[PDB]
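The next block holds one structure in the form of structure tokens; read it before the comments.
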Amino acid sequence: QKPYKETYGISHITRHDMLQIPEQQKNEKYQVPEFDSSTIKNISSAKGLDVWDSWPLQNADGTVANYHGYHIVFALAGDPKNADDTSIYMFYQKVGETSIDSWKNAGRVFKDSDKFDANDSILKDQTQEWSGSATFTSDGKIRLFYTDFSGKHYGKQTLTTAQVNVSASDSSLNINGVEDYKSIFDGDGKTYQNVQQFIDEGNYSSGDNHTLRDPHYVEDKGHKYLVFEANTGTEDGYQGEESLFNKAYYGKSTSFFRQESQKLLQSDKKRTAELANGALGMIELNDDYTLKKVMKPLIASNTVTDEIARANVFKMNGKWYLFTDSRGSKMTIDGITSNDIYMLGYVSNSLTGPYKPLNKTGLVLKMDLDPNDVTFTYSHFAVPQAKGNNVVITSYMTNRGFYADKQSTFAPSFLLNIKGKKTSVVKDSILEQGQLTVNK
């Protein structure tokens, strides 16, 4: 194949930038701080469940919502013995509280019968509930977005919404049920890969990794959007052999492209690279949360990786910040190892871009602890704050199903300082397990 250059009008996580990270990540400014294992507790209200990917009920701008005097956190949870047992639970605390012990368990958001009652063809085939976001509407409603995963249809993932009906009293929150429970998006083939395209490759035995998940709600000028993990489609730079010859995915220069592409083509990562077409996608929603417009991706990770997760975007002090998590074990970059796990980050003057890398390369957080380490954290997420130069990094701690006595739990939160196009972890800024705000 002849070399070409095509950006598809979107931004790109380039090979050149990623290659800088292994030396850069030695700087403590970009490192998840070490945590103290003897302070770490299980979520007492979750009663022997693993509790992993979690997200706060947020206002439209991403700040933490106050629901009738409570903060609310949605989280994936299930039986540590069963890797395919995943549903969304709703935890809550009185505003002002900070201890992990303050988190009460309202139980599952959904009943098993809800997917059938929804009169929704895709939803009735769901087997697991995976990650997303939740916004607190202007009329006082809890509006959930999440990923409908279908195990029996080759891992189809569908962006899905529901309103969660919750009664509030002085002592408790109670889930009464849901409504407006519906599929919104399952890809379109041209902009974002769909499940049929995954099946076309031979599904799981192909080595391809199909994603359409982790929907994150955000507004700008009263328009409603989801930004989500996806993969590219046929018209915005698809996976394939020809993709490795696109200079846009390399960056730097033609000299770098020639050197790096010939190495990649000669390596045991050629096939992985060819399949790698991760994207942070975007759609606009209507005022009833249905699909208005499929929009071009904010960024893609062709050749680098097929998996950029926990999409997140918000405005802070006049700039827009875009984040995603990614595992070193699924990347194709010399010097990035299987221990390495990142939060990457990008900045724009506008919500819809273009986005350039934070800290020159995209690196914001690095976490490289052994999977066996009790203090291992994952699914890092920046929670914006009402004011100031800090956001709060939440994550889950402890790998699923690893220890009988220590379940996946809320990690100790910490602070990340953001100014202009640079970030740094705030020295000794470790907060309580699962703490969402600086203010108390």
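What you see of chain A is 34-473, where the numbers are those given in Swiss-Prot.
Quick check of the header: X-ray crystallography, 2.1 Å.
Placement of Cβ uses the backbone N, Cα and C atoms for every residue, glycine included.
Close to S164 (sucrose binding site) in the fold, though at least 6 residues off in sequence, lie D86, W88, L109, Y179, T180, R246, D247, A342, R343, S412, each with a CB less than 8 Å from its CB. Residues annotated as sucrose binding site in Swiss-Prot: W85, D86, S164, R246, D247, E340, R360.
Residues annotated as active site, nucleophile in Swiss-Prot: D86.
A mutagenesis experiment is reported in Swiss-Prot for this position, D117 to A, and the note states: 2-fold decrease in catalytic efficiency. Synthesizes a bimodal levan molecular weight distribution. Packing around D117 (mutagenesis position) is summarised by its Cβ count: 10 other Cβ atoms lie within 10 angstroms of its Cβ, all protein chains included. In the three-state DSSP scheme, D117 (mutagenesis position) falls into the coil class.
Residues within less than 8 Å, Cβ to Cβ, of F182 (mutagenesis position) and separated from it by at least 6 positions along the same chain comprise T119, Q159, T160, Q161, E162, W163, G188, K189, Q190, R246. Here the residue is the original one, while Swiss-Prot reports the published mutagenesis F182 to W with the comment 2.1-fold decrease in catalytic efficiency. Synthesizes a bimodal levan molecular weight distribution.
Less than 8 angstroms from the CB of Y237 (mutagenesis position) sit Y187, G188, each of them six or more residues away in the same chain. Swiss-Prot gives this note for the published mutagenesis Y237 to A: Slight decrease in catalytic efficiency. Synthesizes only high molecular weight levans.
The Cβ of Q272 (Ca(2+) binding site) has 24 neighbouring Cβ atoms from other residues within 10 Å, across all protein chains displayed. Positions annotated as Ca(2+) binding site by Swiss-Prot, on the basis of experimental evidence: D241, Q272, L308, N310, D339.
All chains included, 20 other C-beta atoms sit within 10 angstroms of the C-beta of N242 (mutagenesis position). Looking at Swiss-Prot, the entry for mutagenesis of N242 to A says: 14.6-fold decrease in catalytic efficiency. 2.2-fold increase in KM for sucrose. Levans are barely formed.
DSSP gives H243 (mutagenesis position) a coil state; it is part of no helix or strand. Within its own chain, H243 (mutagenesis position) has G188, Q190, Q226, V228, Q230, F231, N264 as residues 6 or more apart in sequence whose C-beta sits under 8 angstroms from its own. Record note (Swiss-Prot) on the mutagenesis of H243 to L: Decrease in catalytic efficiency.
When secondary structure is read from DSSP and collapsed to three states, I341 (mutagenesis position) falls in the coil class. A simple way to gauge crowding: the CB of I341 (mutagenesis position) has 28 other CB atoms within 10 angstroms, across all the protein chains here. According to Swiss-Prot, the mutagenesis experiment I341 to V carries the following note: Increases transfructosylation activity.
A344 (mutagenesis position) is surrounded by 29 other CB atoms, counting those within 10 A of its CB over all protein chains shown. While the structure shown retains the original residue, Swiss-Prot records the mutagenesis experiment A344 to P with this note: Increases transfructosylation activity.
In three-state terms derived from DSSP, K363 (mutagenesis position) belongs to a helical segment. As a published mutagenesis entry, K363 to A appears in Swiss-Prot alongside the note: 2.9-fold decrease in catalytic efficiency. Synthesizes only high molecular weight levans.
Under the heading of mutagenesis, Swiss-Prot lists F414 to W and annotates it as follows: Increases transfructosylation activity. DSSP classifies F414 (mutagenesis position) as strand under the three-state reduction.
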Taking the Cα atoms as reference points, how far is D117 (mutagenesis position) from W85 (sucrose binding site) in Å?
13
Which one is it, among the recorded positions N242, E340, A344, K363, that lies nearest to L308 (Ca(2+) binding site) by Cα separation?
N242
Within 10 Å, the Cβ with the most other Cβ atoms among the recorded positions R246, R360, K363 is that of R246
Beyond the listed site residues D241, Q272, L308, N310, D339, identify every same-chain residue whose Cβ lies within 8 Å of the center of their Cβ atoms for the Ca(2+) site.
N242, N264, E307, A309, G311
Sucrose site residues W85, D86, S164, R246, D247, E340, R360: biggest Cα-Cα distance, Å?
18
Compared by Cα position, which of the recorded positions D241, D339, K363, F414 is the closest one to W85 (sucrose binding site)?
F414
